[PDB]
Protein chains: 2
Amino acid sequence: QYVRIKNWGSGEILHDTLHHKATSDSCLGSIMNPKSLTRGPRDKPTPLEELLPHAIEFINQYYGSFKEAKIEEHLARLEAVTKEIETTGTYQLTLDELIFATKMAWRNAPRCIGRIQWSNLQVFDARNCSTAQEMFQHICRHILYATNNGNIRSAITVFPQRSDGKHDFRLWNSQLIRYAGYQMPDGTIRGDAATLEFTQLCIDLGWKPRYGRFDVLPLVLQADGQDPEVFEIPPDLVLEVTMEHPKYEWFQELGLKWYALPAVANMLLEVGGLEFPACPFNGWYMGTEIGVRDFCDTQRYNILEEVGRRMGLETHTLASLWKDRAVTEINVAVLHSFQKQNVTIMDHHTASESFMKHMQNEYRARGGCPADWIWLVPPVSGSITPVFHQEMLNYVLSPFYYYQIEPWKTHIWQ
Amino acid sequence: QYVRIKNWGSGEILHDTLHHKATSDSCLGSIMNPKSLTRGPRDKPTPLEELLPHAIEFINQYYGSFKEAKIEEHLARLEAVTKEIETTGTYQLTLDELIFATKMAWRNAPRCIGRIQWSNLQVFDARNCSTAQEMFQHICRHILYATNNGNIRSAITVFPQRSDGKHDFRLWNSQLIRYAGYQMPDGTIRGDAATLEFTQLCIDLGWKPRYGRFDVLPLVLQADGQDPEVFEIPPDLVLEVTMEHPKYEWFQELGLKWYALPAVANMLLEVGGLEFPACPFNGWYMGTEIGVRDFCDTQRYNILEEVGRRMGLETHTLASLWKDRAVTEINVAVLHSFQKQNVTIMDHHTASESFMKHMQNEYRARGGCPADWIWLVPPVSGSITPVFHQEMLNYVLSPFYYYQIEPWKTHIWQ
Ligand code: HEM
Ligand code: HEM
Ligand SMILES: COc1ccnc(CCc2nc3cccnc3[nH]2)c1
Ligand SMILES: COc1ccnc(CCc2nc3cccnc3[nH]2)c1
Ligand SMILES: C[C@H](O)[C@H](O)[C@H]1CNc2nc(N)[nH]c(=O)c2N1
Ligand SMILES: C[C@H](O)[C@H](O)[C@H]1CNc2nc(N)[nH]c(=O)c2N1
């Protein structure tokens, strides 16, 4: 009938009718969460006719990985998997395979810019977990492991695989550590205007809103299949950076900071026909993420305005390019602040040179590298980056990390 | 077998094998000149079975345009077109329809950011032209019309439609006005490193290389179907801007300038099953095009280096973000210089706010608006722009402006 289109800034929506009158040459791409990139809910198990092939595939890819194969272990493992499936109607990955699977899936992420690290990954095997308190506990160890007092370390903690689908493990937060946003009496909006909806949810589930500009939202875990249980993150576990500029000292007066730990908590890991609906993973920030996206967007903190004011810049003439000047300085701050407070970080420029290196090793390696230009090209200083002038194909391989329908929209409350 | 991928910066190339192992979810998008966006050569005419439908379509769209239709003129015109086709095996558009066609095609350009102007367009009917000298003459009037002493005006001059295909009108230059690039003895490269190839071609066709950093390349027109004939542009016809910064006065010392007129000369206009392989069109510059792309790219002038030097900035620490600071100032120059020397121009920020307005009027209007996010989002200060957070569908409608195989690659020299 028509296609919905959102504008994450103004949150406005439009319905596209025109495409219908398209030609015999409707590309999506420009879409945030497309269905071609999602792996939603389930009711029943995973039809063996499907599971079995994919299961085999993965296993072949796995043993077809190591130098000088283990032909026998390859066959042996093959057999065992087959046998196990036709006995329980599914199968468990060895830890070494899961590890392979986690790194591959990452390596195969069209939208990750630091994939050149793909081999360095910490795998926490949480597949035995069983309760919310156990989740909450593992999330903590991970956070603590990854934060590593500022010297960040990429990790991942793989909870229980999806069985029937009515017994799914799901972290309800978009990310491990993320400030909350309330809508002040006076109509304003403190904190992260982005998490308005989820913050409410947190309240609705009993969270005590410390109404502030930087409140680190509570973990909202659901295990096995039960309702989600609210948990607060141990204030000690969350390492933050206080924003200060190496020049404009009025900058810290701004009262700005941000968490050092970027961990995606609502993605789904698919491998060998299996899928884990909960498996938080973390890397480390790329400057422009905090400086550009989080601080400047109109749907977040939106600080661009006064940061230019305090620079003298004419905040009434777009043509004056103050915004360009402001943002620039904001980013120099973040890079400074992090740098100073010894919290690992990457400026968008070096990031790109390294991805390019990566991309190249990736083609010589397996003749290819899935990339989503749109996402990969830094939000500012684009054509000043190598990747901007680099054509790239975007495709879904496997293993892979799929988005997935927001849990509240698909739950069974009792 | 495999897909070639170019990196316009380093001009390097890679062959993608991986996509083959893709999944049942290969998107191109990130491609400059895809074949889905091109309309190449021909040998024979355009099969009537095809022409006739499209011809009708267009005509219906055309009369279905004006408020309170001219039902009779609609039918009458319909008839006449039909009659004309089955008598000559093709048909001529009225000027009013061509005009409609030129504005629509523009309006339908997924990659143009100023489409909000789509209704303001000057149409020069050059369909009677017959010789290279006549082309050269019309190109001149257009240039002069459009340049309008700095107060720029968007125009288009539609040469002869493709007949058989062995009688095509083709301007061999990528654009109406564009500096030439030579590769100096000392291995260096003066001028626009981008036009190396075409500059040579110009020599090879008898052009006298005034070996310089800003030499405006000669028109290379081919008419009816003959070989291309070289023509020099009347130095008086090319209005340029000398780059000077409203602060750093060492800036003009840089010896920088750029032409005020952006006109695309090698695109093909397709409308009602007809196609014109030559029809230059011009609008006016969007700052960041000159400041970011043309001056900074490594495949163009590549000035980023010393522009930071002269700012004190540490040109040895990427992390220092000097580049970000440099570019910013370069753009402030261009905007200044143009502004000062009364040459119309648009800063990327206002550009975006206006396109957004446009896009919106465009959906309420005909429920839709084809856009190529990748191209539309300014090369710098992306997420600082509305369009960055605006999902958009990219599709090919008609009329439309298609790229087309580079003429030299497909010619018949005698
Ligand atoms: C070397 C440390 C890393 C850096 C600097 C890094 C950086 C980035 C950046 C800049 C983005 C795009 C920004 C955005 O998501 O809004 C991104 C996306 C992504 N990264 Fe990473 N990454 C790192 C490690 C990882 C690891 C270890 C994984 C998986 C175990 C991963 C998985 C992803 C995925 C799945 C996305 C796309 C998320 C989405 O769709 O929103 N990244 N990364
Ligand atoms: C209101 C004045 C105009 C402005 C500011 C403008 C601006 C732009 C910009 C910024 C781009 C992308 C940059 C690039 O091509 O590398 C673009 C692309 C384009 N514009 Fe315009 N434009 C204007 C008028 C026009 C007109 C009048 C036409 C057709 C009669 C047109 C046709 C196109 C096409 C076909 C493209 C894509 C070119 C390509 O594929 O390389 N534009 N325009
Ligand atoms: C997994 O490694 C990394 C490293 C750097 N960045 C990320 C992005 C995750 C993320 N998604 C988000 C959506 C909204 C607000 N913040 C967000 N962070 C992930
Ligand atoms: C038609 O109106 C406009 C307005 C502003 N910009 C353009 C781009 C055309 C163009 N394509 C190019 C390719 C290489 C070098 N310069 C180029 N200019 C076109
Ligand atoms: C590889 C990539 O497609 C290429 O660098 C594109 C990106 N976006 C662009 N956008 C505009 N407006 N103009 C360009 O020339 C490009 N180049
Ligand atoms: C509409 C558009 O898809 C959206 O704004 C995208 C563009 N590119 C992005 N790129 C990254 N890295 N992160 C994002 O959140 C986005 N947002």
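Since chain B takes its numbers from Swiss-Prot, the residues it shows come out as 77-101, 108-496.
The deposited model was determined using X-ray crystallography, 2.8 Å.
A Cβ is built for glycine as well, from the same backbone N, Cα and C atoms used for every other residue.
Per Swiss-Prot, the features are as follows:
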- B:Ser112, B:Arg375, B:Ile456, B:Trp457, B:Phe470: (6R)-L-erythro-5,6,7,8-tetrahydrobiopterin binding site (BINDING)
- B:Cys194, B:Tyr485: heme b binding site (BINDING)
- B:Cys211 to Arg: In strain: NOD/LtJ (VARIANT)
- B:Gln257, B:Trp366, B:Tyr367, B:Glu371: L-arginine binding site (BINDING)
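When secondary structure is read from DSSP and collapsed to three states, B:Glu371 (L-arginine binding site) falls in the helix class. With an 8 Å limit on C-beta distances, the binding-site residues from B:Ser112, B:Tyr367, B:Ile456, B:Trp457, B:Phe470, B:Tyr485 that reach chain A are B:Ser112, B:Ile456, B:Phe470.
In this structure, the binding-site residues that sit close to ligand 5, with a C-beta under 6 angstroms from any of its atoms, are B:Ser112, B:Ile456, B:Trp457, chosen from B:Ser112, B:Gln257, B:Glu371, B:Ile456, B:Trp457, B:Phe470. Recorded residues B:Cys194 (heme b binding site) and B:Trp457 ((6R)-L-erythro-5,6,7,8-tetrahydrobiopterin binding site) have their alpha carbons 8 Å apart, per Cα-Cα distance. As deposited, the model skips 6 residues from B:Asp101 to B:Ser108; the distance between those two Cα positions rounds to 9 Å. Among the binding-site residues B:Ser112, B:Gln257, B:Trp457, B:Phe470, the residues whose Cβ sits under 6 Å from any atom of ligand 4 are B:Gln257. Considering only the binding-site residues B:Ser112, B:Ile456, B:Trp457, B:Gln257 (L-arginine binding site) has B:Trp457 as its nearest partner by CA-CA distance. Sequence-distant contacts of B:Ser112 ((6R)-L-erythro-5,6,7,8-tetrahydrobiopterin binding site), defined by Cβ-Cβ distance under 8 angstroms and a gap of at least six in the same chain, are B:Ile456. Of the candidate recorded positions, B:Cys211, B:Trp366, B:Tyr367, B:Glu371, B:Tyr485, the one lying closest to B:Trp457 ((6R)-L-erythro-5,6,7,8-tetrahydrobiopterin binding site) when CA atoms are compared is B:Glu371. Comparing the Cα of B:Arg375 ((6R)-L-erythro-5,6,7,8-tetrahydrobiopterin binding site) with the Cα of every entry in B:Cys211, B:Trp366, B:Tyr367, B:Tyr485, these being the recorded positions, the smallest distance points to B:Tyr367. Looking only at Cα atoms, B:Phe470 ((6R)-L-erythro-5,6,7,8-tetrahydrobiopterin binding site) sits nearest to B:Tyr367 among the binding-site residues B:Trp366, B:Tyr367, B:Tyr485.
Neighbour counts of Cβ atoms within 10 Å were compared across the binding-site residues B:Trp366, B:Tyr367, B:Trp457, B:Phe470; the minimum falls on B:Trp457. Around B:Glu371 (L-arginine binding site), the same-chain residues six or more apart in sequence whose CB sits under 8 Å from its CB are B:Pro344, listed in sequence order.
Only B:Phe470 of the binding-site residues listed as B:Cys194, B:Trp366, B:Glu371, B:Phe470 bring a Cβ under 6 Å of any atom of ligand 6; the order follows the sequence. For B:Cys211 (variant position), the nearest of the binding-site residues B:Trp366, B:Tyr367, B:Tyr485 in terms of C-alpha separation is B:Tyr485.
Close to ligand 2, meaning a Cβ under 6 Å from one of its atoms, is not one of the recorded positions B:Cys211, B:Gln257, B:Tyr367, B:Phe470.
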